[PDB]
Amino acid sequence: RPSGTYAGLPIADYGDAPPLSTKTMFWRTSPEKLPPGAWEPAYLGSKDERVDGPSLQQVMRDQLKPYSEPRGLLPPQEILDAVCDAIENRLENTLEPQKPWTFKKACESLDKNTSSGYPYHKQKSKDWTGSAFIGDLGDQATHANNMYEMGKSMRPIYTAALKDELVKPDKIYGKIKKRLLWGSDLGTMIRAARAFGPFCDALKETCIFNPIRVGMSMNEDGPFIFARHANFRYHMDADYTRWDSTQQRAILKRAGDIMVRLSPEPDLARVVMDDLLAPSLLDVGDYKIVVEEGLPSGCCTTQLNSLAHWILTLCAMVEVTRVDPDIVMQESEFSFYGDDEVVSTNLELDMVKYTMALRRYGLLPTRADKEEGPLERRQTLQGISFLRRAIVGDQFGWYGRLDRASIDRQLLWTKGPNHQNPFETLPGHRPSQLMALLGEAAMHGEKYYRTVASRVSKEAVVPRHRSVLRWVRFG
């Protein structure tokens, strides 16, 4: 029945999480050595041969601290109110009304390759028949669904984890850092997917017309989305640091009012929503801690986080320019995917005050240069980035071009089963991935593609440069 603080946060109970994984899924594609510049998978803990560093638990503690930090301020009530209304008005106008989700659809929509979280901590497939859940997950899922249909509350229990992904060298060999993941429990996933799966489908259908850019295909949808943005005189990217842990529950509650209101079973979704926003129970292994503020990375949450982003951005804009939110929306094009943003506007936005305002809400915008100061607006869209592609304009139009280093990386590394040493190579010589690479290399001109296609060829239908450029850009 423990007590006290763990990493600045109140302890609620003993934890049930199994230990943090010390394994990576990335494998080198060749045995050849790697320059000291190259990205490698994030730190693997005590057992990590590359560097003797701190414990994984220590690394997670360092991630949890920002959630203990004092919130920034709320935007002035009247602005928050007018922004929330304007946003949800916009969505009422564009969103196609939906059928409620069944338990069957909810269960289908779940990613079967990830852990079911508390209490069973098991890969979802392991109890999946192909069309239903059985055994343990079947019970948990059947239970969660009854509570959801009854409008009864259930406390989510997230399982803390650290992201296995490629990071730049100083994250491994300098100050070691690893991204915190919140793994929802199955019951929560089922309740959230019934409540809000409709909103998500509806929202996915309008990824071109609305600023929540989730669902967008970079190749097919990119050039339209960018052309839209190019109609506006000024363009910017706030590029936030620690978005998730700086969120305010008060802002997320407004985002959640919107989702709820626009759902086909709003009384049922209300309960789920309130459950998702109540102080979060996080299992860090030793303990389950209560985290009252910030955003939980677990479950829908990508849309809730984009809504919140839209709310925040529009508040700063309304505050500085004094223009009504729906008018700001008339004179503006926004792109959001959680923390990621492009904002284009015809309005004469004061950058110093816009930045002041975002910092006042407790957000941490950052400059391109990494120097302190006001946010920078440009009169060209070229240069601004979104979803890891750089936005380029040419005689034929606007497109998203992934940078060289991202492409090089996908050559150097591949996914496989979990293992302890990232440099061990995978025996056996992935064409689906190899195709899309050649595509991305095409957008970079003559010299670069010819050195990529060379490497690709060594990994043993590889056409000419302009013959794939035209494929990936147009038909």
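For chain A, we keep the numbers from Swiss-Prot: what you see runs 1184-1482, 1484-1613, 1616-1646, 1654-1668, in order.
This deposition comes from X-ray crystallography, 2.5 Å.
Including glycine, each Cβ sits where the backbone N, Cα and C put it.
What Swiss-Prot says about this protein:
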{"type": "BINDING", "residues": "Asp1420, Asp1422, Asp1524, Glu1525, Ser1569", "note": "Mg(2+) binding site"}
{"type": "MUTAGEN", "residues": "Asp1422 to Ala", "note": "Almost complete loss of RNA-directed RNA polymerase"}
{"type": "MUTAGEN", "residues": "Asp1508 to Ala", "note": "Complete loss of oligomerization of RdRp in the presence of VPg and RNA. Decreased interaction of VPg with RdRp. No production of infectious particles"}
{"type": "MUTAGEN", "residues": "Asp1523 to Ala", "note": "Almost complete loss of RNA-directed RNA polymerase"}
{"type": "MUTAGEN", "residues": "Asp1524 to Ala", "note": "Almost complete loss of RNA-directed RNA polymerase"}
{"type": "MUTAGEN", "residues": "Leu1531 to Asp", "note": "Complete loss of oligomerization of RdRp in the presence of VPg and RNA. Decreased interaction of VPg with RdRp. No production of infectious particles"}
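A map of Swiss-Prot features onto the structure.
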residue	record	DSSP (3 states)
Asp1420	Mg(2+) binding site	coil
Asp1508	mutagenesis position	coil
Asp1523	mutagenesis position	coil
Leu1531	mutagenesis position	coil
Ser1569	Mg(2+) binding site	strand
Separation of alpha carbons, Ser1569 (Mg(2+) binding site) and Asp1508 (mutagenesis position) (Å): 28
Lowest local Cβ density (other Cβ within 10 Å) among mutagenesis positions: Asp1422, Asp1508: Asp1508
Spatial reach required of the 2 unmodelled residues, as Cα distance in Å from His1613 to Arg1616: 9
Cβ packing number for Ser1569 (Mg(2+) binding site), 10 Å threshold: 17
Site with most surrounding Cβ atoms, counting all protein chains shown within 10 Å, from the recorded positions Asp1420, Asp1523, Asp1524, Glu1525: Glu1525
Spatial reach required of the 7 unmodelled residues, as Cα distance in Å from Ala1646 to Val1654: 12
Local Cβ density at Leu1531 (mutagenesis position) - other Cβ atoms counted within 10 Å: 18
Spatial neighbours of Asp1524 (mutagenesis position), counting only the recorded positions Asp1420, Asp1422, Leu1531, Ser1569 and Cα distances within 10 Å: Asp1420, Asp1422, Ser1569
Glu1525 (Mg(2+) binding site) and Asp1422 (mutagenesis position), Cα-Cα, nearest whole angstrom: 7
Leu1531 (mutagenesis position) versus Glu1525 (Mg(2+) binding site) - Cα distance in angstrom: 17
CB-centroid shell, 8 A cutoff, Mg(2+) site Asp1420, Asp1422, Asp1524, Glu1525, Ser1569, site residues removed: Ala1421, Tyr1423, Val1526, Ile1568, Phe1570
Pairwise CA distance, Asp1523 (mutagenesis position) versus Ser1569 (Mg(2+) binding site), rounded so that it is a whole Å: 13
Alpha-carbon distance [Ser1569 (Mg(2+) binding site); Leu1531 (mutagenesis position)] in Å: 21
